[PDB]
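Chemist: Here you go, one structure.
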Amino acid sequence: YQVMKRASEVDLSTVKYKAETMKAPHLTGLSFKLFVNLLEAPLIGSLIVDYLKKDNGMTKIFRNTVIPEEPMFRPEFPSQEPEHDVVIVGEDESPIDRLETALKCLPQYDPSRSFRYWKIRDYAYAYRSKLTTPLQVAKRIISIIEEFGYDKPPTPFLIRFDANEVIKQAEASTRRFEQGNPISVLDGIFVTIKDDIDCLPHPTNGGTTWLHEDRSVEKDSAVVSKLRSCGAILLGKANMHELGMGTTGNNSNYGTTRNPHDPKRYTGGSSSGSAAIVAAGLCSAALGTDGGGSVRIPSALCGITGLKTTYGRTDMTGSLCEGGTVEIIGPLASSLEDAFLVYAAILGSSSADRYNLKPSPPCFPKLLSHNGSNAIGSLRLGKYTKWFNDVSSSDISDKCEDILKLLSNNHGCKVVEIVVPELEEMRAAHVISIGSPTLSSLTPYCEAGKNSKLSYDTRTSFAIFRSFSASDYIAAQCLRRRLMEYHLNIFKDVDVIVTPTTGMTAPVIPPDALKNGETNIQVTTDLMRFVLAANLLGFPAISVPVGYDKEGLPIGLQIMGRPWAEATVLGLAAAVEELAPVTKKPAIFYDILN
Amino acid sequence: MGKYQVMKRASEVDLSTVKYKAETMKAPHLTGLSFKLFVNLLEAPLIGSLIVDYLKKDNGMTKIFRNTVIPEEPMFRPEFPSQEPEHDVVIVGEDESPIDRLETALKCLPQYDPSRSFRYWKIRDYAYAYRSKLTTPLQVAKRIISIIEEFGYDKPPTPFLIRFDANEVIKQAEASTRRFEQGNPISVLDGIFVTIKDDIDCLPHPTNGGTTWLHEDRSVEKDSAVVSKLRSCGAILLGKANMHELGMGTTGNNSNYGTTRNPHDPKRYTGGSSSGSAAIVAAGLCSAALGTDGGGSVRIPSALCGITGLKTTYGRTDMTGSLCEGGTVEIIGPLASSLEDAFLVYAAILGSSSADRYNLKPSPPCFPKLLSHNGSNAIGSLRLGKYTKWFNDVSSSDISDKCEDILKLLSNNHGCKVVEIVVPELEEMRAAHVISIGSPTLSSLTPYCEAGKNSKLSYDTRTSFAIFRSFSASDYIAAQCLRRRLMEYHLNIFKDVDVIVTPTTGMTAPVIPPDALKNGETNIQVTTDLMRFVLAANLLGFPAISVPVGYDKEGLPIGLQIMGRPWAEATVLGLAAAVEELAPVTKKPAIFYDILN
């Protein structure tokens, strides 16, 4: 008749791992479009959705279960014990000043590195040694984009690109290097911006064709304004899975961005273009949003570093997901050092988040690791083995287990077996928590006739989101509190939680799916198996490359840490990067700086 | 923006162009068989959704939730900035016991003068009678028990209480009597009788929230936080009060147990949803009662019944052990027959849960100095915000006249300045409130209703639940963005004024339509007038109090509402004490019982 729970009294020894995959048929092309027309049909559409929610257990969770916890509408963090062996940064420092402090946290630059990706400090040294100039690098990047059509269908990196704007900024940066006063280590560094983040002079479409018609861009987002103040060069707007409602990167409007390691495979989503352009070496870094693993997933599949920061750590003003409760804006880069430097530039809460969320002052890790590494070795690594191993290929669990052994051997890290209850409830709570504000912010435009302009993938999701009731939303926030309590208790015993980033490597794109998208829940299920807690509960998490599977496809490891502990997850990731450097040059790669 | 889709913003709105909008709520009144058939249509598989979608389209809620771009981010719970500390108050510790706070509260009152032993009795009158052995708590209990059993106030068709155990009451009164004879009373509340609304847990009674069945699915093994605090002071818990079912109504109509009647006129509603709580106090049977307020459910009946009802800041008083814990608009507050009594009960029950303490970060509780004059230099410094078009939008001009007279008396006797203010987007506030109160109420009851117990609810509640079930999750997000807008407006108002003053209700106690007694009614234009002024305090969390200020042309009580800054209960209580000085409750209700005689 009805079931009941309670979180603080749950016997953790009785918690069982729930392994059943959400099952649904894979649809592409005409069958997919007919299915969406059925979903949007006045009467039978609701009937279908109600059957889907009853079959996957969401109705039992939202409507047939007594939940004793009060709702947690946004991540609520208790005071955390201060991090160990970190540098405390002022809360109201400028990005320029934070970059000066960030350089002091890195090992001394050795001009012997100028396969290995180029680093931000390699560019910065080349600009200052007049070995090259930002204008020349810009011409080289502009040449490659125009030659291969990376700003055009059918496989673009960028869906908004103004070569004159890029030349304009690069000339101003070159002039500052010629005059001998660069703004910072980021002066002249090229950064790509995901199309759900505002970046002048470009419009923001979120991967749609039409959003610019209804939402204009008057000023830079907070993250872009901070990068621009450092002298960084904004390259353009990156392709993405439409409005963040996907984890593959499939885009019917502009074409699907291809994985540089294998152009027949997906990049991962939704920050598809951002990850690909960095993996190909065209630009140093990119910014992306992560609401459902949207930064970490494509970073893992494309073999780069993606950092998901604590909820509210980085001001999201000027983006399509501002006001959301699961999303962040984070960096993607081809090395830990580069991702750390971009984080130093963009971090900083909005004024409202500063009072509401009460973050501890940002901290930087000491990556020069001497005196070291007593800090890394004292870290306790939580492993949920049944969860850790639930992957499609043993290559993934093998490669990530090897990294844990390497950390124990070289530093002394202790791996602690943990249990994470109610992963099924977490997925249900996350989908309605990310989908309700996304649908809500677009509902006036869609009610005004623009719903048919969306892709069939988005329209499938929106048909599901429209069936979520307000009372469903309340119940899901009560589940958020349950999962927060479970994770905070785990964080009493361990410092981080380690998993593979994804349950599969880069999947091949079904050719029939390029025409008008697809629905393939079994693929989206494997891709989101490990990432959702960082979003529903707000913890920071990073994806760091740790090798390749039998077919040479990159494998990612996820380190999720305590609230506001980016410095901890960054330092542990730097130790992982020491033990597992990225060695394979991607099939699609460009050696700028030559 | 009047065309394809509508747009807004808040911090850039020119306050001088904001026009007051009239009641854009239109509906027909239904009772009895017409009502039942309408609920069956609303619950019909296909036509029900069509009717609700039409109703939401017609009252403007669809335009607000789905056709309007809202630029503010959501505010999911009231978010209060740091406030300026109150003037001329006594700070009480954050972790003091209710016994200790009562001792501090007594020092804030004028010295007790036994020269007064019409006027209701006061808690200190009882306390002096117990201590001077004029009477005993056992005598008072037997007198109260006698009246209840004689008039059937614990049974249909017009009960005050829906759970009553006379033996439990006697039991408690004997133990209190023992402590008075032994010469060690616990506090000024030892022996004082308090009624508990039926959505608050109070041993040994079950909690039904005015339903017939909720006890089957939700047991009560512990006192609520508020009852545990009262019980530690020696107060006598009289029983569970009647209420509008599950707090989903503002009249007090209850088809399950019978409708509690207004003691000033037994043919009229008490107001809701704290119907029983208010009536029993107005009749003088007990000193005070606890209720919940989520949509004015404490203030409305308090006003209609001519008593004082205090709605405290969101999170000020721990709600653990009640049907509305975890909600975002509700509080538990006291109802008493004088400001002094309400102040003493507030002192006992206050204090946040640990979760609310950390999330809401309340400033430590403060008590007003009612000594007082002067004293009244602090009262005269208060700036009183008045939104005139809103203030006067009442059904009977007696209400605006009587409330305006109080403002003039405050200006002339204390020097208070009345400042003209504007409250924009009152229509958006009603829409945001309805979905914010309805969604958690429906959510916490959905597993029982899905289990087949939805038909056991009243047709009134089932009408609301059919509407709440049409609210989407995206609608809920949009409503929380409206909450932030209205919070900004009101916080800006509280830069220029210290309190916002309105009538408590837009009408006095309405007559119960006889056909509405069998299975309830739907009467939106009555609920509209009753909720006109009380929403902000719930949606935004501000404290507000209803104080009696006189009577209309038919002798029905009129209430004035004073809404203050977050955590400013002391300011609100102090100003209400000054209003009570200038407008004492003079009329004895038609239904009144003189205990202590």
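Heads up, chain A uses Swiss-Prot numbers, so what you see runs 4-117, 126-605.
Note: Cβ is positioned from N, Cα and C throughout, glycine not excepted.
For reference, Swiss-Prot lists these features for the protein:
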- A:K205 to A: Loss of activity (MUTAGEN)
- A:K205: active site, charge relay system (ACT_SITE)
- A:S281: active site, charge relay system (ACT_SITE)
- A:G302, A:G303, A:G304, A:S305: substrate binding site (BINDING)
- A:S305 to A: Loss of activity (MUTAGEN)
- A:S305: active site, acyl-ester intermediate (ACT_SITE)
- A:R307 to A: Loss of activity (MUTAGEN)
- A:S360 to A: No effect (MUTAGEN)
Chemist: Counting across all protein chains present, how many other Cβ atoms fall within 10 Å of the Cβ of A:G303 (substrate binding site)?
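Modeler: Summing over all protein chains shown, A:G303 (substrate binding site) has 30 other Cβ atoms within 10 Å.
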Chemist: Using A:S281 (active site, charge relay system) as the reference point, find which of the recorded positions A:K205, A:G302, A:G303, A:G304, A:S305 has the shortest Cα-to-Cα distance to it.
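Modeler: When the Cα distances are compared, A:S305 comes out closest.
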Chemist: Between A:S360 (mutagenesis position) and A:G303 (substrate binding site), what is the CA-CA distance rounded to a whole number of Å?
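Modeler: Roughly 20 Å, rounded to the nearest whole number.
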Chemist: Looking at Cβ-Cβ distances, which residues of the chain lie under 8 angstroms from A:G302 (substrate binding site) while being 6 or more apart from it?
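Modeler: In sequence order, the residues whose Cβ lies under 8 Å from that of A:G302 (substrate binding site) (at least 6 apart) are A:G255, A:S281, A:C332, A:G335, A:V337, A:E338, A:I339, A:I445, A:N546.
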Chemist: Within 10 Å of the Cβ of A:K205 (mutagenesis position), how many other Cβ atoms can be counted across all chains shown?
Modeler: 31
Chemist: Across the 8 residues missing from the deposited entry, can you see how many angstrom lie between the CA of A:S117 and the CA of A:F126, as a whole number?
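Modeler: Distance between the Cα of A:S117 and the Cα of A:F126: 12 Å.
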Chemist: Could you name the residues, excluding A:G302, A:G303, A:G304, A:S305, of the same chain that surround the substrate site, i.e. Cβ within 8 Å of the Cβ centre of those residues, in sequence order?
Modeler: A:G255, A:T258, A:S281, A:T300, A:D301, A:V306, A:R307, A:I308, A:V337, A:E338, A:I445, A:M539, A:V542, A:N546
Chemist: Please work out which residue of A:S305, A:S360 has the most C-beta neighbours within 10 angstroms of its C-beta, and give that one of the mutagenesis positions.
Modeler: A:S305
Chemist: Restricting to the same chain and to sequence separations of six or more, state which residues have a Cβ under 8 Å from that of A:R307 (mutagenesis position).
Modeler: A:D301, A:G317, A:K319, A:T512, A:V542, A:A545, A:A552, A:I553, A:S554, A:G567, A:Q569
Chemist: Measuring Cα to Cα, how many angstrom lie between A:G304 (substrate binding site) and A:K205 (mutagenesis position)?
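Modeler: So the Cα of A:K205 (mutagenesis position) lies 14 Å away from that of A:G304 (substrate binding site).
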Chemist: Around the C-beta of A:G304 (substrate binding site), how many further C-beta atoms are within 10 angstroms, looking at every protein chain?
Modeler: 31
Chemist: When DSSP is mapped onto helix/strand/coil, what comes out for A:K205 (mutagenesis position)?
Modeler: strand
Chemist: Measuring Cα to Cα, how far is A:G303 (substrate binding site) from A:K205 (mutagenesis position) in Å?
Modeler: 15
Chemist: When you measure from the Cβ of A:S281 (active site, charge relay system), how many other Cβ atoms are you left with inside 10 Å?
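Modeler: The answer is 36 other Cβ atoms.
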Chemist: To the nearest whole angstrom, what is the C-alpha distance linking A:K205 (mutagenesis position) and A:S305 (mutagenesis position)?
Modeler: 11
Chemist: When DSSP is mapped onto helix/strand/coil, what comes out for A:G303 (substrate binding site)?
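Modeler: DSSP assigns A:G303 (substrate binding site) to coil.
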